[PDB]
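Trainee: Attaching a single structure in structure tokens format; questions to follow.
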Amino acid sequence: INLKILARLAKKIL
């Protein structure tokens, strides 16, 4: 699943 990866990737670009 690649959905969970987005939750940390989202924080990276904050």
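Backbone N, Cα and C define each Cβ position, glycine as well.
OK, Swiss-Prot features for this one:
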- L6 to K: Loss of antimicrobial and mast cell degranulating activities. Mastoparan-17; loss of antimicrobial and mast cell degranulating activity; when associated with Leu-13 (MUTAGEN)
- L6 to I: Important decrease in mast cell degranulating activity and no change in antimicrobial activity (S.aureus) (MUTAGEN)
- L6 to W: Moderate decrease in mast cell degranulating activity, and no change in antimicrobial activity (MUTAGEN)
- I13 to L: No change in antimicrobial and mast cell degranulating activities. Mastoparan-17; loss of antimicrobial and mast cell degranulating activity; when associated with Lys-6 (MUTAGEN)
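Neighbours and distances for these, please.
Mentor: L6 (mutagenesis position) has a Cβ environment of 9 other Cβ atoms inside 10 Å.
Reduced to three states, the DSSP call for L6 (mutagenesis position) is helix.
When Cβ atoms from all protein chains are considered, those within 10 Å of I13 (mutagenesis position) total 5, not counting its own. Annotation note: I13 (mutagenesis position) sits in a coil segment as assigned by DSSP.
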